[PDB]
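One structure is given below, represented as structure tokens, and several questions about it will come after.
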Amino acid sequence: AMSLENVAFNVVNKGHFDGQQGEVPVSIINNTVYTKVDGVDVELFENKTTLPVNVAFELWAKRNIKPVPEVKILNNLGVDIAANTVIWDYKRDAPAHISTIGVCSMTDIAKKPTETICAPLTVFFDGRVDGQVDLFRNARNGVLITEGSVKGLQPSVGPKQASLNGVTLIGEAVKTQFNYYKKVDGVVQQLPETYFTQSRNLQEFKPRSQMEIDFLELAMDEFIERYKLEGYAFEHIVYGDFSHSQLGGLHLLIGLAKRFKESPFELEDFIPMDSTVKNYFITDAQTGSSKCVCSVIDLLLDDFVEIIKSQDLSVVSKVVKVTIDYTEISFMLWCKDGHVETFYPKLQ
Amino acid sequence: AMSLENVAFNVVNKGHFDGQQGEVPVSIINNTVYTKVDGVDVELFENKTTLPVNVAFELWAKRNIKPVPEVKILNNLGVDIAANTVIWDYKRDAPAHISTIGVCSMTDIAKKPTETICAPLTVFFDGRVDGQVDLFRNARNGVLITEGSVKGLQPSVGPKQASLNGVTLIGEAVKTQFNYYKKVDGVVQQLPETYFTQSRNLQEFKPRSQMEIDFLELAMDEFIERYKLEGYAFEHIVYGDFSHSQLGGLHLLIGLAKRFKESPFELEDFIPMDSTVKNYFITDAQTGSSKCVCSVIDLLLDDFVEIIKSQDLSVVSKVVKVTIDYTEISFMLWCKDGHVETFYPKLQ
Amino acid sequence: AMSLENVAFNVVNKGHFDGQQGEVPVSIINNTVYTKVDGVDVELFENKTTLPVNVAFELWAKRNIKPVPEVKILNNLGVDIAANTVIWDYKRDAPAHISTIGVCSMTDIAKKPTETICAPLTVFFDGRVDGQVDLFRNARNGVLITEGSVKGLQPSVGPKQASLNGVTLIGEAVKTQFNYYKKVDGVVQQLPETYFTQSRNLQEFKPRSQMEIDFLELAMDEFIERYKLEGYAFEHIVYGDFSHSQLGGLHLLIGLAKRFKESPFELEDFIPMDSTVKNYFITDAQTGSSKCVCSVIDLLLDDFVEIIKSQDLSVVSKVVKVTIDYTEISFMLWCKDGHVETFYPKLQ
Amino acid sequence: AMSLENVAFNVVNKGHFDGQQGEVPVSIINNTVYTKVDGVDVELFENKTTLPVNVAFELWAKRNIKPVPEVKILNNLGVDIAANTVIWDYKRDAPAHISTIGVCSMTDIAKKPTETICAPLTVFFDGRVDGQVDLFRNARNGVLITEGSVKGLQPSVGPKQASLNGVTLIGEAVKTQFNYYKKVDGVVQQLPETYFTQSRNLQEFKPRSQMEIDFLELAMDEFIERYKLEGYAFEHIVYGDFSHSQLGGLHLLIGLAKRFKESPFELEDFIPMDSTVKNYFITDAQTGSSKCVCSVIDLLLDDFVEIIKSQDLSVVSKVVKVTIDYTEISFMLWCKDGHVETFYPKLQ
Amino acid sequence: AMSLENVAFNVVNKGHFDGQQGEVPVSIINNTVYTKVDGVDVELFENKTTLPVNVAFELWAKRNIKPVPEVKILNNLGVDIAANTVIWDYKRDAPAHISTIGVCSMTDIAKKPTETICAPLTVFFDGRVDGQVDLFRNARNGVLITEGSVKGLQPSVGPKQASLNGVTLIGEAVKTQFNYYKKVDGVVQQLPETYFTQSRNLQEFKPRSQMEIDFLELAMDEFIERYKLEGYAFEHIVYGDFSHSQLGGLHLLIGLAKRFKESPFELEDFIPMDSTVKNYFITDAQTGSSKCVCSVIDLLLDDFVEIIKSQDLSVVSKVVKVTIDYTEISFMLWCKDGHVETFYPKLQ
Ligand SMILES: CN(CCO)S(=O)(=O)c1ccc(N)cc1
Ligand SMILES: CN(CCO)S(=O)(=O)c1ccc(N)cc1
Ligand SMILES: CN(CCO)S(=O)(=O)c1ccc(N)cc1
């Protein structure tokens, strides 16, 4: 017996939709949901989605509040819809998937993921919910996550981190590292060897290796010497070049974090979504050096060093493909006289 | 157990709110309420009120679908709020009253009209509903309607006509003529002797007396002769003068109806609401004669003739007060040499 | 090379989208599309849909401007989406279908109806367009219309009338009568033997048989005598009973049309969409007789007479199923002592 | 001392802005202006313009309520802005001009038309207002209207009709025929010899000559015989051809009016504005004959007959330029063997 | 002579409404008020309220700019409306009270608090304004604040802190500690013994006692030992337990502040309003420990220690009622073997 007033009752009393009975008075004005509290309207939700205000409110109330894969991973794995949950995309303030299965009457395409309407879609299944591993076994297309082993199915160990209510974290009190499984047209796929992005923030960046601790503490020249990175263009690629009007390199989040402690800068996130590679229009406040499209990836510095050291440096320009977050990322490698000139996630 | 989905269910299945159980999918987008029918959104309601879309939808669904007094009568009697019903104002596409009593959680000031919050307000009671005559007896301020006598209470016979779902009519299959009662500060008040407006439309005007039949059929000079109206300025007041740039007279709806059959004209209803006297910005299409504020009243021609013939015609200008629809309507009477020059509902 | 400015250019210069090249200045403000003409904004489109303003504008510009089946027929046949066209629903001022195939980048689920995404959906195909009959042969689910025979496919002759730019008409200069075909799960289905609604308006109703001419011209008692309709409750069912507060019968559009010439009435279309059976909240202006849900069907009077005369009148109450516009319409037949009491399209 | 509350006070008490002092409570919600009357909000204005709601309300309140030139004439004369008035465009429910001179603080580019900002703009002056003829003499660019002669200035007699509060009419109680004057770059320009459109409606069309009376009353073949119109394609051009899927001709409003009495049709006004030539997407309800862009002009039939009879009929195709409403209207004349095939206002 | 333009003039020139004369050009677009400055629109106000944009703008301009009681106190005391002022609720960006008395024509229910309409409402009076103490003496229901003594009335010393333009502070240059008085149905009430919340922020929390200084500086075990808090579950209740998926305890703002210096966390304020007890959906970033509804109260640690040490610890579960900010707060006390297990502000 779903209703706007009941969804509102649950939000007010439980912090989210929890299947409780009850109603609270609600008013909708433009794209905002209010509730009456002692005779005054209190805002419960502001719709930032392209869905109707009351439909978006319900999907937000019915969001998954357990640690879930980051939307970038789900997208990279080709997920179209989730089974009996809503993956809320906090970077977009909107549902990660357009349609639902057994969640909301307005967005439901089916009540159960076994309906023939779901057959052409990659359905996301959560092995932590009863019967979901079996639903994955019967579905033609799907992605499954589990905390433990699945008999007969060989796993792909996912990232250490997961999103819990919009907070990306490596769980200590909860499990955030999942086993990933995928099926295309009934066949259990073999997921590829992959690197993972670290999902760190510029403001609260923390090193996750001795190489990363040395990058943030040592001076540019001490570091490049210590890790035998001469001829690998880390001065340009990682540290960044701010001497010309166009900002040079600066494609790794750790290099942006090192710069951030000294001089601030503006990052215009012109396509605000979760993605393996992010594009920013950067303006350096100290120098005035800027770049319209600066691609940034948060790889562990050790992983980036491994990737750049595993390339043939004898060709002027070439595309280097790297599996990161299960997807194929194309990089542009530019070399001269056997040394790197630049290496960046290809803008295509 | 009120809900948006339940109100929508009742509208779809019952044509209005009928206390039935059930829910239908609803989407709200801007000021419109839609419901999903075979996968497509079908509009159920467009909010034209100053209330939130879902609140206005509920009050419209909970509107009184029995013949009820016209909003002009309720306003003239000082009604602030209705008891356990919504009087819908079809001329404004909005509730006739701001707040409610036992109707909607968002607009309710009380569940029962006996709450101390209601004491200062003139509450409208409907004697056709059980216990409402008693609630009027216990209310400090109120207006009561009934189909018959209430022991000890001196009645006031109201208009022949009532509004049934926005259609003003004199009932043949339903009763539309009510007894009216009013109380101010605990004391039953004697309602004045009053005339009533006829509530006719310009497009579908019908005569309701032999004098009105003679006005519409006979020529101007022979009607004035037949009814001894020489010196009463009916040529100006009722027929209208279109020879000058400013349109002369034309203050009785019957005169506008007679003109309408011959030449069309524009009536700009610049304050669109139900009222005993209406003001229009009129432009005559045939002549180009116009008036920014032309006050119009729909009195039965016999009643207007009686009012104008009961005036002392020896003073240049004076205010003539007439009780119409229970309210005092101030007219401006202008005379010269014992004859009427003009008589119009005085523009306040 | 689709654009808002290009769609606007075509609307301004061609009256609709016609694949022409060019751009005109456009401004979007709230739900309205304007274009600059001699320095002033001229409204081109007001969005009444639940789609974004620019998306709805494009689908409306790309509407089918040839005679097409009425949305009620397409709905009754289970149509989900159209192939490479937009069926515009003029009764809802919105696209008849949510998604598109090869029409608009925002609403397209596929470019060609052969994509696996379309397989579960009943796709509408138009045999008047090259290659569409073959696409129907290869589609898993679909409805096809043609002007003539398709080799091997057993036809169903559809209604005489079709919708041309929102005008329902029986074509004289264009063909409006189509052959209909349907497929479910790869199998051509035999469409049932069916009656068709006449799609007439109350305001401009025209008789289409001598029985209908006799109904509108003759008095009630002599029409019933002439057509041997004694004991068939036409006085209640077709003519309508306005003597009580609840309006009796009045379920055939011809009966509403006969009443309309004499006395006006309000029809509140509370679910405004195209459907075989329509529900109205009716209020009779002359009597004040009303009904919250009055189901109305526009059958040719001869067809209704045939249906009611083909029923067993020996049971108190029973459901009578009739195929109209390819759908099963459930009627409620009430009898007493071998005579009809009432017969109405059963309110579901 | 301009204010929203003061503009609202004037609208409520005077029917428009009349420079009166006073304030009324106002509420603005979305694009609508309301005022409180006996505790309920009454709508005063709904913004249909691309200007802010309160700005549009003020310009509408300050509209010219005297007979003024039709917007099509002002546009054809190149008018950009009006001096100390607002010409309200009733066909667009918006101001005819973007900016103002001495009217509203939000839209004013100047307080007086003599400011240097106005010099490049063609300013409209009204000789009926004191000092406006002199302001035209001192303005670099402008259009002037007067009721009589202006010493030394060679006049142009304009149309018989003018717009009074949105009603186009030939004045009997007011003057609607003006003398027209124009200046470009300080130089008074000679306005061309011109025909005028009649500005009639399809629904209330009235003949304005014996030829027009004969067109509406006589049958096609006898009207063509009586007025020696053999070989002039009036059967196609004026009467219209509804035998094929594409509607033939039908370019004169009188021909559309003759057709309208017999069979109804839909005219989709896809560019809703005032113009000498109008374009409609027409669908004939009786036949199903239609045309995406059907250009229509309301010329007096005598004037159209004069234009078509003054053409050389010896060339296959050619552009015929005719001055109508002061603008050059390009027609397309198609001939074969010395007889007209078609003649239509050329679609630009 | 109130107006939108005048309110805007005052905001621009005085920072708020100050009764000055003058007007500035204003434009309203959707929910925003702009003013023209050198030909460009500058935003003055964005409506976040459920009132019309211009009405909300006026009440915000007319807000009380002196230190005033926090809305939580006024709510706890049952205040319905303020006398001749607007208490602006900065936590909701809306007026604290729906209606006004002598402030704005759109929201005024009366001009003076002595009107009979105000009789059933608890009116807030400010003894710092002339005549307000006397108005409290004559009002049936009310709450009065003063800086000094009121003859005959015994006072209730309120919190040290007050809100000055949305900044909660203990005044050094202004007086923020008021004497509170209340009247119900004409009778001067005796306000109860109460604790007060401290109204501190998590980001800028400052200790206000030696116990609070010791809590923030010492380690958990040193503190619990020093203040003899063994068996009082401060490890769970105040410090917080982050070892399990559900976050344990953490109900006092000081404990959240201590945690905040070490590890960040997300507090989803799902009912954003001023209240004695606040509810947050908390997610701990370091551990991933979370709780949908975590009730938080900012009591001085000494006050919380006093409350928990004054309870009978012999019952498994019981409701403990504590007067905080004049209202009764129910806590849930859970004990086992004479020791506290948990104590939290009861979620009811
Ligand atoms: C409860 N209030 C005061 C009534 O004593 S009110 O909410 O402000 C209000 C309610 C109804 C009307 N008609 C007007 C104001
Ligand atoms: C692609 N999708 C599922 C279809 O297999 S959909 O986008 O959610 C959708 C498309 C069209 C209709 N009619 C309904 C749903
Ligand atoms: C002042 N400006 C330029 C005029 O010289 S303007 O504001 O941009 C403008 C004013 C009026 C019209 N019709 C067009 C543009």
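The count begins at 1 with the first shown residue.
Backbone N, Cα and C atoms are what each Cβ position is placed from, and that goes for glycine too.
Just lifted these from Swiss-Prot, have a look:
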type	residues	note
VARIANT	E:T114 to I (Swiss-Prot position 6564)	In strain: Omicron/BA.2, Omicron/BA.2.12.1, Omicron/BA.2.75, Omicron/BA.4, Omicron/BA.5, Omicron/BQ.1.1, Omicron/XBB.1.5, Omicron/EG.5.1
DOMAIN	E:206-345	domain 'NendoU'
MUTAGEN	E:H236 to A (Swiss-Prot position 6686)	Complete loss of NSP15 endonuclease activity
ACT_SITE	E:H236	active site, proton donor
MUTAGEN	E:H251 to A (Swiss-Prot position 6701)	Complete loss of NSP15 endonuclease activity
ACT_SITE	E:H251	active site, proton acceptor
VARIANT	E:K261 to R (Swiss-Prot position 6711)	In strain: Kappa/B.1.617.1
BINDING	E:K291, E:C292, E:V293, E:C294, E:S295, E:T342, E:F343, E:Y344, E:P345, E:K346	uracil binding site
Other Cβ atoms within 10 Å is the metric here; tell me which of the recorded positions E:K261, E:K291 scores highest.
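Counting every other Cβ within 10 Å of each candidate, the maximum falls on E:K291.
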What's the longest C-alpha separation between any two of E:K291, E:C292, E:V293, E:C294, E:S295, E:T342, E:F343, E:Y344, E:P345, E:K346, the listed uracil-binding residues, in angstrom?
17
Between C-alpha atoms, which of these recorded positions comes nearest to E:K291 (uracil binding site): E:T114, E:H236, E:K261?
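Comparing Cα positions, the closest of these recorded positions turns out to be E:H236.
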Ranking the recorded positions E:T114, E:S295 by other Cβ atoms within 10 Å, which is at the bottom?
E:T114
Going by Cα-Cα distance, which of the recorded positions (E:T114, E:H236, E:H251, E:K261) sits nearest to E:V293 (uracil binding site)?
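Closest by Cα: E:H251.
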Near chain A: which of the recorded positions E:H236, E:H251, E:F343, E:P345 have their Cβ closer than 8 Å to one of its Cβ atoms?
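Checking chain A against the recorded positions, no residue falls within range (Cβ-Cβ under 8 Å).
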Give the subset of the recorded positions E:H251, E:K291, E:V293, E:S295 lying near ligand 1, defined as CB under 6 A from any of its atoms.
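If the test is a Cβ under 6 Å from any atom of ligand 1, the answer is none.
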Can you figure out which of E:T114, E:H236, E:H251, E:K261 (the recorded positions) comes closest in space to E:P345 (uracil binding site), comparing Cα atoms?
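Closest recorded candidate to E:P345 (uracil binding site) by Cα: E:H251.
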For E:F343 (uracil binding site), which residues in the same chain are close in space, meaning a Cβ under 8 Å from its Cβ, but six or more apart along the sequence?
E:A233, E:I237, E:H251, E:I308, E:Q311, E:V320, E:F331, E:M332, E:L333, E:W334
Drop a 10 Å sphere on every Cβ of the mutagenesis positions E:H236, E:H251 and tell me which sphere holds the fewest other Cβ atoms.
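The mutagenesis positions E:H236, E:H251 were compared, and E:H236 has the fewest Cβ atoms within 10 Å.
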Return only the integer: C-alpha distance in Å from E:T114 (variant position) to E:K261 (variant position).
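Approximately 52 Å lies between the Cα of E:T114 (variant position) and that of E:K261 (variant position).
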If you measure E:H236 (mutagenesis position) to E:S295 (uracil binding site) at Cα, how many Å is it?
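On Cα coordinates alone, these residues lie 14 Å apart.
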Provide the number of Cβ atoms within 10 Å of the Cβ of E:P345 (uracil binding site), excluding the reference atom itself.
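Cβ-Cβ neighbours of E:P345 (uracil binding site) within 10 Å number 22.
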Counting every protein chain present, what is the number of Cβ atoms, excluding its own, within 10 Å of the Cβ of E:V293 (uracil binding site)?
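A count of 16.
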Would you identify the secondary structure of E:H236 (mutagenesis position) according to DSSP, in three states?
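For E:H236 (mutagenesis position) - judged by DSSP and reduced to three states - the answer is helix.
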What is the separation, in Å, between the Cα atoms of E:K261 (variant position) and E:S295 (uracil binding site)?
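The Cα atom of E:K261 (variant position) is 20 Å away from the Cα atom of E:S295 (uracil binding site).
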Using DSSP and collapsing to three states, where does E:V293 (uracil binding site) fall: helix, strand or coil?
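It is in a strand.
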Within the domain 'NendoU' (E:206-345), count helix residues (DSSP H, G, I), strand residues (E, B) and coil residues, in that order.
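Breakdown, helix to coil: 38 helix, 49 strand, 53 coil.
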Going by DSSP, is E:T114 (variant position) part of a helix, a strand, or coil?
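Reduced to three states, the DSSP call for E:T114 (variant position) is coil.
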